[PDB]
Protein chains: 2
Amino acid sequence: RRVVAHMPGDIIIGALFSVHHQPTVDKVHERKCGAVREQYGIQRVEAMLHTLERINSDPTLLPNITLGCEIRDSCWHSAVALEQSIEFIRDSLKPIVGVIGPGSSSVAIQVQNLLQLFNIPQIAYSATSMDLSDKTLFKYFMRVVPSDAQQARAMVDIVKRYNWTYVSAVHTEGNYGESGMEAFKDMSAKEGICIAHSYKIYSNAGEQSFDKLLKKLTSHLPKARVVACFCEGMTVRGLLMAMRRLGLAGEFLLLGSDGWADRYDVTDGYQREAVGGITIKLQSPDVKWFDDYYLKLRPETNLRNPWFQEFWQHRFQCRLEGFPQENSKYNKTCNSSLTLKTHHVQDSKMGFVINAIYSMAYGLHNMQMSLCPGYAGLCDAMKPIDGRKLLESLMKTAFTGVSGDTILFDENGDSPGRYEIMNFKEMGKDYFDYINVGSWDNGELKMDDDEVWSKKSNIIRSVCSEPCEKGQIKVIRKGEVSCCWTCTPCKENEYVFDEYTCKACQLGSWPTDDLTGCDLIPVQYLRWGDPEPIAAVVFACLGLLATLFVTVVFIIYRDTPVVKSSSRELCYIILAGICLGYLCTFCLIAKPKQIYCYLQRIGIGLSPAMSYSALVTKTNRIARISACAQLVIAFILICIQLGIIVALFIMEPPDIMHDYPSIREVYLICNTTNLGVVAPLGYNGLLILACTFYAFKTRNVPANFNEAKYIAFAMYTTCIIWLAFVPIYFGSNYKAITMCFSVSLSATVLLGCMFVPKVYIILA
Amino acid sequence: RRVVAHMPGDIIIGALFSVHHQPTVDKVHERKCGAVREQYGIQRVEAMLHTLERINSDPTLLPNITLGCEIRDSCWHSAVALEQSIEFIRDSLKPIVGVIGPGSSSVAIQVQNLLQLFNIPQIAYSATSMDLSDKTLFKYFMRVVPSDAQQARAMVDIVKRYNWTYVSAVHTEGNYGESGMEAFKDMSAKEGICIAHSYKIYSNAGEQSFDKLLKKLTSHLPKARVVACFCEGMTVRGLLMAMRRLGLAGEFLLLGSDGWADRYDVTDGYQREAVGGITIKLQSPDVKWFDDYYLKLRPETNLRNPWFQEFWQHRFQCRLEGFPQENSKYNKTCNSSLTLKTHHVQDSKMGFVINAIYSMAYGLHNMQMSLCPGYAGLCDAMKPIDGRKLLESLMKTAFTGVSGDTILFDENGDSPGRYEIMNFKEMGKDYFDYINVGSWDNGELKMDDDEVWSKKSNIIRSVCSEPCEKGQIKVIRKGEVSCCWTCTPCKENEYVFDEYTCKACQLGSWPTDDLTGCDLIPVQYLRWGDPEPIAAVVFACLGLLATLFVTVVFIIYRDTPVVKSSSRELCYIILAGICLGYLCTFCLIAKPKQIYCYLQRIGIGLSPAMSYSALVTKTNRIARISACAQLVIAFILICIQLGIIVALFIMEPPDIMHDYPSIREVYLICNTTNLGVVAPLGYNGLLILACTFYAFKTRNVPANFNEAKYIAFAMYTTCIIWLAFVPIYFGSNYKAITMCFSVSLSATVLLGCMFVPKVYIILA
Ligand SMILES: CC(C)CCC[C@@H](C)[C@H]1CC[C@H]2[C@@H]3CC=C4C[C@@H](OC(=O)CCC(=O)O)CC[C@]4(C)[C@H]3CC[C@]12C
Ligand SMILES: CC(C)CCC[C@@H](C)[C@H]1CC[C@H]2[C@@H]3CC=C4C[C@@H](OC(=O)CCC(=O)O)CC[C@]4(C)[C@H]3CC[C@]12C
Ligand SMILES: *[C@@H]1O[C@H](CO)[C@@H](O)[C@H](O)[C@H]1NC(C)=O
Ligand SMILES: *[C@@H]1O[C@H](CO)[C@@H](O)[C@H](O)[C@H]1NC(C)=O
Ligand SMILES: N[C@@H](Cn1oc(=O)[nH]c1=O)C(=O)O
Ligand SMILES: N[C@@H](Cn1oc(=O)[nH]c1=O)C(=O)O
């Protein structure tokens, strides 16, 4: 048999209150309800009764109308409340005008599926699930609380604001938890906040199952600190019970929804484990007049509540033997001086309960004012109440409740509301309490951060992978989530193109410090400055000094026989070639200009061509033993090389090319090919070997102060140096400087061992 | 008002059949049902009536018991069937003993929530959703069909077997579609089969919504070919209607669940778009006796079915004016010769309907046999039927139905069943039909693949990312799914370590062809063989020939004055040093052995030390102008270098080190340091310069056939070559061969310009 609270009157308003707990497993089939509760139960029942009394005793709302009610124990279970709603609709086969629908969303849905057949409009006070906005399915559902879509938004705001990224997610099995979790999940997926593993559990579940759940949560412990427990009360309670049963007290943070809102009974005796826990409550002020009424209640007086005796038994663990509930299970007969004000905790959500009953009354008020304005009472139009007419009234109904705030309904029967955020911290010596921290309103999340933790070093932020981008090290996806990643450093060639991808620079470019992108390498020019460059400079300087020295001497001493006898013009050609050879040094060490790159090859070809051509003519003159045709012979042999140079310019212009020894170094050189080097060098070398042969053949002529002898000595050394500097130009990467040394030393040897002895004799 | 089919009798068995369609949007509030159906409707109704007739007319099952029934139109909608079930339980305030519960799972759940309060056991025939296995929530639910957990397994088997990986997923809004999709999703996540984007839609949804859904499916078209439509009939119907309304006829494959099982009406007039489509039906054989009964039905005769007239109206679009349903909406009065056998399509699932009613009867049979065996009929124990006793009977009940198969229930009220797979292909000239392809049973998926497509080139397999592992190119996760990846090639240094990660090899190693891992590089040894190596070999050969030549000559001609005059012993020291210098060539070109690496440095130090030491003593003898102390001087100068070599061996042993010019090439050399090279070379060079000075100072002594003259010439050339081969050893990477050339040519020059002229004179 069932127990029914009821107040008589004209118009009856049903309600479903979770007076008892849900039945446990292996009791759900008998449907025998658990232990009583006040804050979800008796408190709400007395709230309804006294609110109905107030509306009876107010001439403003519904004059000449005595409102009645029927309170049914929902027992928080789906089937139980469904049976109670059947007991409501028994009359529709006094008729109930509408209900103040049950707490949990799943139970609400189950009840409304029945109710909307009989056109009985349901007003919720706690059933916050967002799938109840679908007025196609749920025509008769108007809750005075916001949808938990906003609540999932608030939770995602919190986990963004405190940088939690790799979270665990437990939600209660049932429509509230499931729908709310789905909303939180997709919002988090959008806003880039991953979830380790979504778990689900019944509230009445086994301790074994709770322990399994807790171990599964343990399997993500070092990273997934905070649990996004979009849960309900007994779910969180069972979780904390499991935490103590494994002794994992101050292990990890959890973050609860309004199932855990402000409730002490879910933390009672398990306080040490919900520490630091963050919660979201719907913003409801205290109800002072209800306090005044509720605290003056006595079990000997409150006859009209058939649960009140049993509650009075339970709260004080005592017995009223002389009263209709002995409860022989207990002992220690009740002290007559017991009060409710001792540890009175006012329910959070019961403001909404008063608002809901107000909404029902105001709806009826609007209906009365519409259909029969000039008749205070039940006219002929309201003998049977049209449910749809009542709905039309209720959807348009507005007022201010005990909170004083405007109570209006949108197109979804969802009244707007705020949200408060509590932290469950310590106050003093093991006196733990929730305390208001911040508020959420339409996206606006204001919050006192320093209040949380009482310490600027917070809980370990639930991050799977540390921001390993130290300017260098990239993100490596193993394929788990978009928040778990290993890390690989980019190479010195490799700039961090993106978090995910790291493209290298190309040749001619090099990455910056922080590896954003490419740059340009400080290329080397090697003009005036640097040791080795300037080394050849001083060499060429000494060479040019000796050049001018011997030149002036041989100009002045033209009259002398020892100078006059030999071919002075051919000697002048030698001197000019030698001087141009020294100019080749300064032509090579230059800024990489096009005209310079031209003149380099010009010099390298022509000036040794000049020198060895005039020398081969001299060796011919000294060997064969025309006097004005020797110049013509030299002219021919020079113009061949000049033609070769011009033809090679026709073939390929020596342009200005970036050099790449490796990535780290880039030069800017003349793009003289191997053929362009070797071919004029080949012609020069062949002339060298030719004059070598013709001089070595006739080395035994001691004429003109051993002219041929010194020339043969010069030719020996000359050929040795030319053969020595063969592989060096090919092997080196400093090819220009090698060419400088080679040709400059060649001209040096030629001068020093042809004309310097003659000068030494002519001035000795 | 509502319409009730009923057969009178002793025991009444209720049932919910989807006679009409569901109400459309903006009709769901009036709850006015759509158009009639036979295959889900009238066919099933006649099935129940005739089955009840058979069980009445069978003396075997339940003798002296006239079974009755009440058929209620479910209308496929949740609320409608809920109202009908209220109309069932009106008596419980003839009592219905149990129902043959409605088609869809969501409606089944809604009905059972009501029924289990009144202890009325429900047997389903189509409500395949897996969440109905939870006997905690659903104590009174026994379906004669398997759970769709197996069906999701079958679908995942199919999408594995045909290598579909990147699929789209539409499921019907409602518990069947939702739960089945969840099962398919997590199984696919396990078995590595991704889903593009899960969509959901009501069946009665707007054409706008269908078009939105279709465009959202279009947004994944080139990759996500196959849609895993875990849907229901009208969902698939609306999808095909949208396909024609966008004219996207043969666009993409879909894969349907048993909502789409074998139904023609879901493809009727939209046949061209479900082409190639693959479906899963529960394996049920045809029912011949039902065929015989059903086809002989006449609208003038079938009074007992109050839907049959309206169905007869609908199927032929005609009118029976003289009969209680005129249907003035239609025209074209019915031909009296119309038959049902014209386009008779037998329902698939109605075998299960017959089995379900059989199960109810057999359960009652077991209950009768248990409680009152010796009284054929209703005893005192079965005046009111105990629902729980009936459940206990039904959970243990076994039989063989019209299919002939064993009908047993597990602990979950889920009878085992098979699955058949159809393809919706063409037969001929636009005559389209489903045809059986394969079967699924307990994991065993056998299937005729070649039958599908009639072509070995199938539909484009739904793959987001082609297997770009061509032995070279890796997987790059952009963070979408574990099936969408871009691709990056590994470098030549980089072996494919894994699909996700690609680690390079280290120095001393190199990747293989297919880039599995590292190998060992074929290192170079350069012993006998190769041009440049053997070049120095022939050089040393000619040198040793000349060595022995001059040696034998100076041994024989010891008696001669020109040989006798000079220090023969010191000359012998020169010759020995020179010969050891030639041995240095073959010591350098060797396999990299430790003793060899020792002897290399030994030779390079000592043999030029010997040569230049004996030469400096000779220059001292020839310059200062002791006779047996010259040997002692040479011994001192040699032992200094020998001490240096031994001390350097003490400092660092020249061990055998792998060379790294770059990654691609590795040599195996002696690890002679720069100091270990230069220091003995430094001592040698200082001796060279010393004897150079002492010889150049005294170059003007023409004694002993210009001995000092040729020696000075030798020293000139010697010093030039030593100074020439300075940067080459440092610049080259072929350092050993350079050292060979250098020291061998040095010894060559020394011999050729000291002792060869003396031999030429003594034999001229
Ligand atoms: C003091 C020294 C050891 C260090 C700094 C060397 C340079 C700043 C000087 C010293 C000699 C100079 C050169 C002396 C000879 C002339 C030739 C003459 O004609 C050119 O060859 C034009 C080319 C040019 O503009 O450099 C004037 C420039 C140049 C190269 C001079 C340019 C500047 C040089 C290289
Ligand atoms: C025919 C030629 C141009 C091509 C092939 C050359 C080699 C197969 C031959 C020719 C000369 C040979 C060398 C002649 C001198 C001797 C010295 C003698 O004593 C050693 O120096 C021992 C070292 C060793 O075992 O090689 C015997 C080996 C060796 C190096 C010989 C080894 C094999 C060589 C290099
Ligand atoms: C973490 O939170 C703090 C304060 O909200 C702030 O430094 C920043 O928003 C977050 N840090 C990062 C790296 O996003
Ligand atoms: C694709 O399917 C065929 C036959 O089932 C076969 O080649 C193989 O199983 C699949 N291919 C790959 C690459 O897995
Ligand atoms: N918010 C809830 C109900 N609720 O469950 C609890 O345990 N507390 C509480 O407020 C829902 O919408 O179903
Ligand atoms: N399998 C279904 C029911 N069903 O819906 C259809 O459209 N066809 C069909 O068989 C379910 O389990 O709910």
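Shown for chain B, in order and in Swiss-Prot numbering: 25-117, 141-672, 689-827.
Cβ coordinates are placed from backbone N, Cα and C, and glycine is handled just like the others.
For B:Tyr64, B:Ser152, B:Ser173, B:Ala174, B:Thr175, B:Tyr223, B:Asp305, B:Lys396, the entry in Swiss-Prot reads L-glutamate binding site. There are 26 other CB atoms within 10 A of the CB of B:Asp305 (L-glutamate binding site), with all protein chains counted.
For the mutagenesis of B:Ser613 to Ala or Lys, Swiss-Prot gives this note: Increased constitutive signaling activity. The structure shown keeps the original residue. A simple way to gauge crowding: the CB of B:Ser613 (mutagenesis position) has 17 other CB atoms within 10 angstroms, across all the protein chains here.
Neighbour count (other Cβ atoms within 10 Å of the Cβ, all protein chains): 18 for B:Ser614 (mutagenesis position). Annotation of the mutagenesis experiment B:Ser614 to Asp in Swiss-Prot: Decreased constitutive signaling activity.
DSSP assigns B:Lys665 (mutagenesis position) to a helix in the three-state reduction. Around the Cβ of B:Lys665 (mutagenesis position), a 10 Å sphere holds 25 further Cβ atoms from the protein chains shown. Annotation of the mutagenesis experiment B:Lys665 to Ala in Swiss-Prot: Increased constitutive signaling activity.
When secondary structure is read from DSSP and collapsed to three states, B:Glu770 (mutagenesis position) falls in the helix class. Record note (Swiss-Prot) on the mutagenesis of B:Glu770 to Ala: Increased constitutive signaling activity.
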Residue among mutagenesis positions B:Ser614, B:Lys665, B:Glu770 with Cα closest to the Cα of B:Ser173 (L-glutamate binding site): B:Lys665
Alpha-carbon spacing, B:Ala174 (L-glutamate binding site) to B:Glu770 (mutagenesis position), which is rounded to whole Å: 121
Largest separation between Cα atoms (Å) of residues that the record links to L-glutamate, namely B:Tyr64, B:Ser152, B:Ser173, B:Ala174, B:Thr175, B:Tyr223, B:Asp305, B:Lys396: 17
Nonlocal residues around B:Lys396 (L-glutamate binding site), in sequence order (Cβ under 8 Å, 6 or more apart): B:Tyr172, B:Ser173, B:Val192, B:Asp305, B:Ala308, B:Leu329, B:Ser331
Interval of 23 unresolved-in-model residues, reported as the Cα distance (Å) from B:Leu117 through to B:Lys141: 11
Gap length 16 residues; flanking Cα-Cα distance, B:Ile672 to B:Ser689, Å: 13
Nearest of the mutagenesis positions (B:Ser613, B:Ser614, B:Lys665, B:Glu770) to B:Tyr223 (L-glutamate binding site) - Cα to Cα: B:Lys665
L-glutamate site, defined by B:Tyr64, B:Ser152, B:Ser173, B:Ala174, B:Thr175, B:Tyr223, B:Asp305, B:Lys396: further same-chain residues with Cβ within 8 Å of the Cβ centre: B:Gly150, B:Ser151, B:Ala171, B:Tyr172, B:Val192, B:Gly306
For the binding-site residues B:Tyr64, B:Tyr223, the one whose C-beta sees the most other C-beta atoms within 10 angstroms: B:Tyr223
Candidates B:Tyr64, B:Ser152, B:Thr175, B:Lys665, namely the recorded positions, that fall within 10 Å of B:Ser613 (mutagenesis position) by Cα distance: B:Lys665
Separation of alpha carbons, B:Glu770 (mutagenesis position) and B:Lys665 (mutagenesis position) (Å): 11
Mapped DSSP class for B:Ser152 (L-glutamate binding site), helix or strand or coil: helix
Inter-residue Cα distance where the pair is B:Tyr64 (L-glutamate binding site) and B:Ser614 (mutagenesis position), in Å: 128
Between B:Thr175 (L-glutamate binding site) and B:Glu770 (mutagenesis position), the C-alpha gap once rounded to whole angstrom: 118
